[PDB]
Amino acid sequence: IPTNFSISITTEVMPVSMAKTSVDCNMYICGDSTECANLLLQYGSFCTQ
Amino acid sequence: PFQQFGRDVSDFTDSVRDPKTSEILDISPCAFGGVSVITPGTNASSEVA
């Protein structure tokens, strides 16, 4: 049977959020080539999905 | 004095001395992004932001 107590305080770290990233495929795909967009629009909604 | 142009960590052109004179800086990236549409609801009104 214990006779004395010991009040302790522990810590616990848990992530709840991350980096809200947003990549624009208009600049990533077809950076500056104006003729590149004509072929990029041929694929479809890969920049929308 | 020997470096004319300079890249960034992402390997993109960031600044370069003026090749003629004045020894000045150079372009900066333009503005872009994903434009979103805010609508309070077509049943209530037809506003848009």
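In chain A, numbers come from Swiss-Prot; the residues present are 696-744, in order.
Determined by electron microscopy, 3.0 Å, according to the entry header.
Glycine residues also receive a Cβ, built from the backbone N, Cα and C atoms like all the rest.
Looking at Swiss-Prot, you'll find the natural variant A:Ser701 to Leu noted as follows: In strain: Isolate SZ3. Sequence-distant neighbours of A:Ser701 (variant position) (same chain, 6+ residues apart, CB-CB distance under 8 A): none.
All protein chains included, A:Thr743 (variant position) registers 6 other Cβ atoms within 10 Å of its own Cβ. Annotation of the natural variant A:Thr743 to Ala in Swiss-Prot: In strain: Isolate SZ3.
In the three-state DSSP classification, A:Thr743 (variant position) falls within coil. Looking at Swiss-Prot, you'll find the natural variant A:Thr743 to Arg noted as follows: In strain: Isolate GD03.
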